[PDB]
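Peer 1: Here it is, the structure in full.
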Amino acid sequence: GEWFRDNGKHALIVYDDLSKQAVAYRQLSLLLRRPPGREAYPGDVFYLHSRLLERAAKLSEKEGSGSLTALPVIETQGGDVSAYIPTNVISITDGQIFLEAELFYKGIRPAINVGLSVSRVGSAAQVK
Amino acid sequence: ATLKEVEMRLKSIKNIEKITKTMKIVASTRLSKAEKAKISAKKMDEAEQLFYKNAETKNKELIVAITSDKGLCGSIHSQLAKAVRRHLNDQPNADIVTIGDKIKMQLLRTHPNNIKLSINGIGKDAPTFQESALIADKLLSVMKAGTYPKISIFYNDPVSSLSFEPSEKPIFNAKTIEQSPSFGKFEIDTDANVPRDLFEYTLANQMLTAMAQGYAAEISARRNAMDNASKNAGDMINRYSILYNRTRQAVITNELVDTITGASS
Amino acid sequence: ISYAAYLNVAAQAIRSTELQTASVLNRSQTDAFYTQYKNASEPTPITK
């Protein structure tokens, strides 16, 4: 994706999904015998994602105004947004789209929870 | 699922349960007040109503439906509206006046054009003659009540504290009082319209009698309603507390495992 | 003024410091409001 960003074009990247990536990263670590942290993940499982998603950016003019936009996906269990890895990534990104099964079945699709959903960039990146 | 979730749900019901039970004693208390309003209006019901039996009074129709503004009282408004509806087939061209919002809501979902006046903010204190009389004053004025050949009062009749009975009773206008079979059994002074007064007084009175019984019927239903709410609310609390304790114990074990795994290396 | 209303005035003058209990006062006060209904919408709410 960065090739496009670096060379004055625009790329969107979708990481589907980072829940599963962390699980893999844990496997590596455990078998390498790196002493685990919370829920058996590596101590730096936040850094795993934080450095990844920091690479999505809008570059300056001196760098040709190219951009990489990230839509990472995260899976919760039983609506537990308060879970470990969900909490990490929420604190990384610039806003969240929150989908609810309860809304899916009331007919609301996309099942977006407006109350909980934000996009911090706000009306700076919305058509006037 | 999570202790934090189960903590709030358990504590939420723990309140609903204490709520419904506080509203079940507030009901029981208000019930001593209720019979002092029922009996004292059922006795004024023998005396007021007896004239009409002896005079043998009989008879576009005006329906007055009576319940209240407040829910949490079983099927009080549901089946009363069902009695009015059942009656409303036999004459769909009736004009409805609603005393209470809950009953207004019920009949507005089914007969919105028939409703011409709604009396509000009722269910709070016990019914008084002032409300009774001022509603009556509105019917006579705005609804032009005196001109309908038929007036009906629907209200709940409290047979006991365990169940009630949706009821009906008629209010006779001046014309009908005058022309009754045995109206000339009484030495009535033919002068200053007595049938007029007797009608407009009975219009307030039998409304109050109705409200006073409907009230009593509601308070005894709300009590029984809260009584089961508290029973279920309390039974749920047991199942959730049990769930809590599992989830508490599980949180201790799982933290202890992480810590043991971490030290293992 | 209807005959019931006429009787209220007299009954509530028969009221209007002691012997003037709680349920006595609260018989001289009504929280009720009337709202007329047509076609249903209404003719804006008013005290009784």
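All residue numbers given for chain B refer to Swiss-Prot; the residues shown span 34-92, 104-309 in order.
This entry, so its header tells us, was determined using X-ray crystallography, 3.2 Å.
Heads up, the Cβ atoms here are built off N, Cα and C, so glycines get one too.
Straight out of Swiss-Prot:
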MUTAGEN   B:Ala273 to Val  Lower activity
MUTAGEN   B:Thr297 to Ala  In ATP3-5; dominant suppressor of the slow-growth phenotype of yme1 strains lacking mitochondrial DNA
VARIANT   B:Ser207 to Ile  In strain: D273-10B/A1
VARIANT   B:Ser308 to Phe  In allele ATP3a
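For the listed features, I'd like the structural context: burial, neighbours, distances.
Peer 2: A helical conformation is recorded for B:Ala273 (mutagenesis position) in the three-state DSSP classification.
Around B:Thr297 (mutagenesis position), taking its Cβ as the centre, 9 other Cβ atoms fall within 10 Å, counting all chains.
According to DSSP, B:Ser207 (variant position) is assigned to coil rather than to any helix or strand.
B:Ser308 (variant position) falls within a helical segment according to DSSP.
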Peer 1: Would you count the other C-beta atoms found within 10 angstroms of the C-beta of B:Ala273 (mutagenesis position) for me?
Peer 2: 18
Peer 1: Nearest of the recorded positions to B:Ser207 (variant position) by CA-CA distance, picking from B:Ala273, B:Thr297, B:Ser308?
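Peer 2: If we rank B:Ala273, B:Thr297, B:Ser308 by Cα distance to B:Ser207 (variant position), first place goes to B:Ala273.
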Peer 1: Using Cα coordinates, what distance in whole Å links B:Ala273 (mutagenesis position) and B:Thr297 (mutagenesis position)?
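Peer 2: Spelling it out, the Cα of B:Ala273 (mutagenesis position) and the Cα of B:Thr297 (mutagenesis position) are 36 Å apart.
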Peer 1: Highest CB neighbour count within 10 A among the variant positions B:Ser207, B:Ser308?
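Peer 2: Answer returned by the neighbour count: B:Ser207.
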